[PDB]
Amino acid sequence: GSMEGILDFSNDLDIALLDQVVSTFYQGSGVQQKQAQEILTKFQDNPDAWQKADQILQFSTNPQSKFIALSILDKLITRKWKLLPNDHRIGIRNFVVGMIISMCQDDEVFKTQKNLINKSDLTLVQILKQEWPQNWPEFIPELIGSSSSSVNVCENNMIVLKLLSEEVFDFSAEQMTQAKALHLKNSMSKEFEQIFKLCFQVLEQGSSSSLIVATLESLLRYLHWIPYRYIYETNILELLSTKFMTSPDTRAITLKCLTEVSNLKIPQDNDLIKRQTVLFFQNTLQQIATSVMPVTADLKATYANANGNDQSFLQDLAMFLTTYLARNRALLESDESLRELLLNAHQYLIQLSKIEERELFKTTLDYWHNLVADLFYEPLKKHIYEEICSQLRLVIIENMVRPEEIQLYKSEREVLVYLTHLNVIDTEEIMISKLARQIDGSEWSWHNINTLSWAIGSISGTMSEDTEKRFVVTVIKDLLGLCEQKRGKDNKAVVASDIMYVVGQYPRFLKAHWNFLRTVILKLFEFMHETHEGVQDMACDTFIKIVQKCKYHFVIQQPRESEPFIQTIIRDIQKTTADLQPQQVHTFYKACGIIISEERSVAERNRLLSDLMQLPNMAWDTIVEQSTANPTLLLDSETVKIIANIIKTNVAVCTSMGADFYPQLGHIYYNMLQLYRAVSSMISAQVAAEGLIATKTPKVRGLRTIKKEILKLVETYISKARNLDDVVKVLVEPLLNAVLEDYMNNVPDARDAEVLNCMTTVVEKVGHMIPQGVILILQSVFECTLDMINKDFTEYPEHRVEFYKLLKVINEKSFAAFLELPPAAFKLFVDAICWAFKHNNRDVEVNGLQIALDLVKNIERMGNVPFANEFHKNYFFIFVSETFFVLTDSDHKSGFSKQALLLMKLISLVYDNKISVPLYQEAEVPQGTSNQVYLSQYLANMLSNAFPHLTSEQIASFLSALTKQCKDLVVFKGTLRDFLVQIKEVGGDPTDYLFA
Amino acid sequence: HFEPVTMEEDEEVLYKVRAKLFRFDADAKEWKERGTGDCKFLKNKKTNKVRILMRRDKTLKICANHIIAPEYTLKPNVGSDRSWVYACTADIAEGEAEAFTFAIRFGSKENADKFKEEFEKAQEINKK
Amino acid sequence: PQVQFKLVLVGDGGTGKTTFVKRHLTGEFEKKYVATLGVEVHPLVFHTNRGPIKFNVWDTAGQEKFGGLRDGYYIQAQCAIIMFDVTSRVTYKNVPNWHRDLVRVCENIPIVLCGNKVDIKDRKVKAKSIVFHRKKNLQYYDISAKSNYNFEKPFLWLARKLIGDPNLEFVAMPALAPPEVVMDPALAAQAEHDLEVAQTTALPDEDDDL
Amino acid sequence: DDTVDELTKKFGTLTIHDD
Ligand SMILES: Nc1nc2c(ncn2[C@@H]2O[C@H](COP(=O)(O)OP(=O)(O)OP(=O)(O)O)[C@@H](O)[C@H]2O)c(=O)[nH]1
Ligand SMILES: [Mg+2]
């Protein structure tokens, strides 16, 4: 309606129309809001809009309209600033300064419109980045001068200086050139004496806590970069550590300042600085004790209640204590007068550690680790912290987590192992008595018995074998008793699991006591019949877990046993596993495989193997005999499930046995590949008969599982195979016959990506031994897979990913295959590589750039022969230009390193003259012309057309640098990053590329 | 003497099964998940009317609320042996009464087949 | 409700900001990546024991070119979620930038940092590398829009901080007795047409547990 | 040995059933 009047710039901008369009966005809703949003976005993105900014800053009353006005100015200043006339630049500088001063004097505006003041300041700082100090040398003197006259201005000057420091030191790395960063850094550094005088003056003399906070906000940012002498050789540590810790508004920021002070770069041999570092800590802990809370305060309760900024404050206290004590605790450990300070600060951390807040706990746990590690290796230190460590033991155990939470569990275990070593007797007691409180019912809960079980399990290996023996027995006895005590099937299940959990975590004890181990295993087998939720999984997870650790004690004959226990498992395998789910059985068989691999007698391993595979081989034989006599029986969904389960049982055993699986693969190999064909037919039949929807049906998905599990089995064996001669002569040819044609000749939606995956492993292990076999793999999968994935970046994600893995390993192992490709297909190979660059998906991109890199090395390695010369004539400037496209398009920033490396290699070839022929066609350039010169011209031209707002001088300077720096990678990468800045703006300094 | 210091109260739970419910977007011509959680068959003690009530896990927001009408028919979906699909003439999960073509999928085939048995039991109850 | 808080959702393109919001609105899991142009506002109500709490969720554009108003969107926002992708190293590299631009406009608000897509196995941004939130006082959550891992947690945390009650829980909204609507022949034809089309369109993600 | 064998016997009797 009337809202789109603002998009017509041929008339004067109607401010009242804008203010209501803006109002409609920030206070409106539905269609009203959405239409206003698209008008502001078209207004803001109008290149002329900045001209109508000074109109809005003066005439509009809406702060949101004024915010958007400065956003339009912000976009001009960073990007198109240097293109303006010299007068416009001074004109804009003036009314940004004049706006800020006038808003700060008006106390009504200064208090209420804070968002608009801060945005104006940031818009000012964007001007300084363009104009300071070269064209504004009096900015700092004048800012210090204005700060005398008005307190509100003084405060806002601290916000400006805060943002200036942020933009120059904290956020320069990405956003501006190296040269311009150093310039602005050197410029602030040079005048910081004058800025610090004003800072310390306000902190000493000021009463206004709003002004004081903003000053301390600025100081936090200074402490990232300023020299240490400004903190240590002035009074400012005394002020932060005493005065500003007492008032609660200044406390938050002061604590964050002292945290960063603790990290300052300091001489480590000066006695006075050591006392000063000690002092500010002593002062800070003194104020905490008198002004915030004593050492004994229950910080867990305070944090939970969440009053005001207590949660932020306690977070910041942890950060301050940990940071300082990680660096400086040495200073407190020697002097007996500092002993109370040292232990008080650690006692605060102990209290902070009890806070129920995961990410805070992680922070404190990192420190405990640092400490207990130091106490374990550092001599005469642990006796100091004996009362701290004892409390810590209880804190870790009560907050211990399941092994599934991998990173947090690992940290907790590490610390508790160290604490167990430092005092094994104390750790045992805390654990045993915690267990007695589970029995007496005072701290009994499913969670509480679980955490204790995880905790008790974590410290395995740390005690002596004797202590461990006595300890385990006591724990297991108590837990068995706890089980008998408790009533109901839920309770007894929880405890049984924990009983079985702890047992699994103490393998040393299981290895030394066979009679017990045997009992535990037979008990797991009893639990493999229980139907209660989670018990069967627990029994199987625990079984394979014990087997992985104690596998030698299953494969040999123990004293007072007729045979190795592996045999006794294999016999009752049917009865043991009858009640399990299919995938639980596969774990059991995989576990049996682990054991069997230990047996080094070949005849016995083979006998155990075929004994183990008795059930699946008899089911297999009866299904082969049936289904070969009549392929009708495969439509029976029940038969497809059984076949898939047999193959999955094989995969499971092959996974744990690797090279030892070859005999069992032999029993089924030829019939299995014949089944792959019968199933392949079945699938192609259903797709013709029923349409593409067929592939979504249970029966076709079932059949496809067979194919994928057959491919998975072959991949798994070949990946781990020791006898590569047998893999080539026996396995490969049948495999390539069975799988390649089926893949090629199926419609895209019926092609299994697992085929590509399988072939990758084949080329990896034996690619070098089958040159004619690899050529066959390309012919069958290359063109038809490329066509599936070269229309968009989305479709067939597995195929796409596995596709670039296959080409990578071919290009690595059997590059000869790409030579034998006809020129047209070799052209598609190159097209496919560059296509991989343009992906966001990391798995494709990384391989894309890697293939290109390896392909270049492969061509280099061919030397001065016609194929390598014809590759350079055809594809050099494709790789250079396509690499440059992804470097500069702002949407492949994840791949910058491999891109930079690929680009450097491409340039280095011409710098060293490793391309023998000319890269230009005849009569394009003068005759006796080096490739260096024509490379500089092609790129100068290419970049001129891609980035026309660049000057000729800019482009020539960038390329001089880039080519001279094509031996040093990190400098090259630096010069690329400088180019990525200068293309985002107009009038970038060409001299910036001489930085190195 | 010392002085000291949802709307399902009326319903019986006939069947409780874990499931994932979809609605068909006829415009997009694709299925869209509506929620995952416990699907309950709730008999009102007053009316003896059995409804489906399904709440999303964690947020506990209703993603299915309609009468197990005797008119409805559970049809199989082409790509699933553990799912049913049927038209619902009015569901109040979103609030305002409105029709959908629902599909609902379960942990196993056996779970789905029990659902179909219990769903038909509930249909027979709603004929009163 | 009139108990409504503005939430700005920021983070790199492709991190799953929109997907996350849509999951909370409709329950759906959008597999396609349709980049947000500028911003979309979605009202999103939760039922707590201390009454209902609405969020005006400003789902903003992560891609540079589709940025629109950028920091304009953040004005008078009362809370925020910063999203990255634990399969993408660069999305966590850009978290400091999103935060920088957020706090400049919103000086003192509760913010959640969310590492999305933890469902994927080949995880690139490791748990131990995520420490940015500590000094900036952000709450952090590993999340997944696909598996719904911790998907409630960002909104539960913010609801507690905004209302100022750490014991505020989500609770089951009221389930009204549904109607007994008889069907008419005039809408039976379109239900029959929609049903035949529904049966012969496969249900997605059929290898998932549910 | 002595404590180990009387543990083994207690382990054998472990059940999830009340009766
Ligand atoms: N595996 C997985 N994928 C996800 C998850 N969340 C989102 N995605 C995928 O991420 C893609 C894009 O998500 P979007 O929500 O559009 O990302 P966005 O941050 O909104 O993008 P912009 O709108 O450009 O900011 C979709 O294709 C989703 O499938 C997740 O939890 N797991
Ligand atoms: Mg989006």
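By the numbers in Swiss-Prot, the shown part of chain C spans 7-216.
Yeah, the Cβs are placed from backbone N, Cα and C, and that goes for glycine too.
If you check Swiss-Prot, you get these features:
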- C:7-171: domain 'Small GTPase Ran-type' (DOMAIN)
- C:18-25, C:36-42, C:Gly68, C:122-125, C:150-152: GTP binding site (BINDING)
- C:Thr24 to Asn: Has low binding affinity for GTP and GDP. Decreases nuclear import of proteins and RNA. Stabilizes the interaction with RCC1. No effect on nuclear location during interphase. Loss of activity in triggering microtubule assembly at mitotic chromosomes (MUTAGEN)
- C:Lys37 to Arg: Decreased acetylation (MUTAGEN)
- C:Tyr39 to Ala: Abolishes steric hindrance that traps the essential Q-69 in an unreactive position, and causes slow GTP hydrolysis in wild-type. Loss of one hydrogen bond with the gamma phosphate group of bound GTP (MUTAGEN)
- C:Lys134 to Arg: Loss of normal mitotic chromosome segregation and formation of sister chromatid bridges (MUTAGEN)
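What Swiss-Prot annotates, mapped onto the structure for a quick look.
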| residue | record | CB count, 10 Å |
| --- | --- | --- |
| C:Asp18 | GTP binding site | 22 |
| C:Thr21 | GTP binding site | 27 |
| C:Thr24 | mutagenesis position | 24 |
| C:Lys37 | mutagenesis position | 11 |
| C:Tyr39 | mutagenesis position | 13 |
| C:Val40 | GTP binding site | 8 |
| C:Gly68 | GTP binding site | 24 |
| C:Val124 | GTP binding site | 21 |
| C:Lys134 | mutagenesis position | 12 |
| C:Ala151 | GTP binding site | 24 |
Spatial separation of C:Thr24 (mutagenesis position) from C:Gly68 (GTP binding site) - C-alpha basis, Å: 10
Minimum Cα separation from C:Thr21 (GTP binding site), reported as the residue among mutagenesis positions C:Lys37, C:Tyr39, C:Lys134 that achieves it: C:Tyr39
Candidates near ligand 1 among the recorded positions C:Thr21, C:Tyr39, C:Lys134, C:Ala151, judged by a Cβ under 6 angstroms: C:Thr21, C:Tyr39, C:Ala151
Residues among the recorded positions C:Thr21, C:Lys37, C:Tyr39, C:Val40, C:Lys134, C:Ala151 that border ligand 2 - Cβ under 6 angstroms, in sequence order: none
Residues from C:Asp18, C:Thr24, C:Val40, C:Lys134, C:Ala151 facing chain A - recorded positions, CB under 8 A: C:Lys134
Spatial neighbours of C:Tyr39 (mutagenesis position) among the recorded positions C:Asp18, C:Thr24, C:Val124, C:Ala151 [C-alpha, 10 Å]: C:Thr24
Close recorded positions near C:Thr24 (mutagenesis position), where close means Cα within 10 Å, chosen from C:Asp18, C:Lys37, C:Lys134: none
For C:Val40 (GTP binding site): DSSP state (helix, strand, coil): coil
Integer Å distance between the CA atoms belonging to C:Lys134 (mutagenesis position) and C:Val40 (GTP binding site): 31
Distance from C:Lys37 (mutagenesis position) back to C:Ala151 (GTP binding site), taken between C-alpha atoms, in Å: 10
Assigned conformation of C:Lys134 (mutagenesis position) - DSSP reduced to three states: helix
Per DSSP, three-state class assigned to C:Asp18 (GTP binding site): coil
Distance from C:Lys37 (mutagenesis position) back to C:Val124 (GTP binding site), taken between C-alpha atoms, in Å: 16
Conformational class of C:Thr24 (mutagenesis position) under the three-state DSSP mapping: helix
